[PDB]
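Visitor: Please read through the structure below; I'll follow up with questions.
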Amino acid sequence: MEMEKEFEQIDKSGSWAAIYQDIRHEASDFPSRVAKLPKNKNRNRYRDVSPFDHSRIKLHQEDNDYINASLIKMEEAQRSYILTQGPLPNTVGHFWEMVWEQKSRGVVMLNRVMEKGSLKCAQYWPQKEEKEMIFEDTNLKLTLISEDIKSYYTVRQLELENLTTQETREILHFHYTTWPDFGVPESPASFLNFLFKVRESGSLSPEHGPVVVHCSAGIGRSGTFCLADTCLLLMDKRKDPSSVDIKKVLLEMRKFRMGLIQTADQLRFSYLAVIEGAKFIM
Ligand SMILES: OCc1ccccc1N1CCOCC1
């Protein structure tokens with residue numbers, strides 16, 4: 001079926017939970033043996049969210065190459081994304097090592113450091129120009145260059161330096177600051193505006209390594225971001241945009257990381273975002 005009218009048909013029939021459970025039943029199951037090794041317990045935020053072995057990002061290190069991060073490679077859309085958990089106190093250096101090694105231009109953050117009164121990820125970037133951060137375990141230096149605070153999101157320019165080679169690179173930090181503590185946003189308008197700002201920066205384009213996207217677990221809000229982006233790109237590329245099947249695209253992405261889209265409300269919000277976004281594109 002088309003999307004907008006499939007949408008109204010699920011709303012009128014109140015069957016979002018049944019649609020979402022079908023997705024969960026059909027989703028791929030692949031091994032994640034490296035994630036579950038005992039030496040990696042303090043590298044995982046949640047015991048039930050792990051990268052598959054076949055798609056995990058490897059750190060360029062001979063001691064321990066593990067990080068909770070996955071490469072989502074979308075062949076028809078010609079887009080790639082790295083989805084990862086919010087960094088932990090003992091993985092902030094690994095996180096920036098990955099950004100460096102994978103040649104990423106942008107980092108997309110969809111959570112606040114504290115939500116619901118608890119810590120959802122480490123404070124992994126510097127908050128003042130004159131107070132830079134040094135990650136001694138991976139030999140990197142990170143400096144805040146500039147910050148632009150808007151009503152729904154903040155954009156930061158950061159300098160990452162590889163202290164072994166003295167090479168430097170500019171990294172863009174795109175921080176969506178207004179996702180509610182509970183539920184999903186009422187309107188997708190600010191989320192779409194944010195997606196378009198990431199696109200306009202070049203961070204999603206083939207001349208750079210894949211964008212790094214995270215929330216707390218790296219599957220819920222993060223899944224919504226890449227699902228909406230890929231669906232809108234396919235609607236631009238194809239002769240028949242009504243052929244784009246958002247449930248099929250989501251199942252394709254779940255071949256590369258488990259659990260993408262965590263609730264039926266996130267599934268409905270993804271439909272809403274793609275539907276509204278397709279009208280603005282034209
Ligand atoms: O002072 C912050 C800092 C500087 C350099 C390297 C690591 C850190 N931490 C680690 C713990 O999590 C917060 C960042």
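Determined via X-ray crystallography, 1.8 Å.
Just so you know, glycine gets a Cβ as well, placed from its N, Cα and C.
These came from Swiss-Prot, pasted as-is:
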type	residues	note
MUTAGEN	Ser50 to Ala or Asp	No phosphorylation
MUTAGEN	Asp181 to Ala	Substrate-trapping mutant
BINDING	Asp181, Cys215, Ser216, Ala217, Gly218, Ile219, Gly220, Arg221, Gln262	substrate binding site
MUTAGEN	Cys215 to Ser	Catalytically inactive mutant; abolishes sulfhydration
ACT_SITE	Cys215	active site, phosphocysteine intermediate
Visitor: Between the recorded positions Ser50, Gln262, whose Cβ has more other Cβ atoms within 10 Å than any of the rest?
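Guide: Ranked by Cβ atoms within 10 Å, first place goes to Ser50.
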Visitor: Among all the protein chains here, how many other CB atoms are within 10 A of the CB of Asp181 (mutagenesis position)?
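Guide: Neighbour count, Cβ to Cβ under the 10 Å cut-off: 9.
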Visitor: Cβ atoms within 10 Å, counted per site: which of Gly218, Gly220 has the most, among these binding-site residues?
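Guide: Comparing the binding-site residues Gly218, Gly220, the most crowded Cβ belongs to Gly218.
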Visitor: What number of additional C-beta atoms lies within 10 angstroms of the C-beta atom of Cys215 (mutagenesis position)?
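Guide: Excluding its own Cβ, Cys215 (mutagenesis position) sees 27 Cβ atoms within 10 Å.
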Visitor: Within the chain of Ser216 (substrate binding site), which residues six or more apart in sequence place their C-beta under 8 angstroms from its C-beta?
Guide: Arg45, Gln85, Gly86, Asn111, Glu115, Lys120, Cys121
Visitor: To the nearest whole angstrom, what is the C-alpha distance linking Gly218 (substrate binding site) and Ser50 (mutagenesis position)?
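Guide: It is 10 Å, counting Cα to Cα.
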Visitor: Please report the distance from the Cα of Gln262 (substrate binding site) to the Cα of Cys215 (mutagenesis position), rounded to the nearest angstrom.
Guide: 12
Visitor: Please report the Cα separation of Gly220 (substrate binding site) and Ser50 (mutagenesis position) in Å, rounded to an integer.
Guide: 13
Visitor: Could you round the CA separation between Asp181 (mutagenesis position) and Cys215 (mutagenesis position) to a whole angstrom and send it over?
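Guide: So the Cα of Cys215 (mutagenesis position) lies 12 Å away from that of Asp181 (mutagenesis position).
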Visitor: I'm trying to understand the geometry here, so how far is the Cα atom of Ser50 (mutagenesis position) from the Cα atom of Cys215 (mutagenesis position), in Å to the nearest whole number?
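Guide: Cα of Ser50 (mutagenesis position) to Cα of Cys215 (mutagenesis position) measures 14 Å after rounding.
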Visitor: How far apart, in Å, are the two Cα atoms that lie farthest from each other among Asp181, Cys215, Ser216, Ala217, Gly218, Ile219, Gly220, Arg221, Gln262, the residues recorded as binding substrate?
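Guide: Of all Cα pairs among the recorded substrate binders, the widest measures 16 Å.
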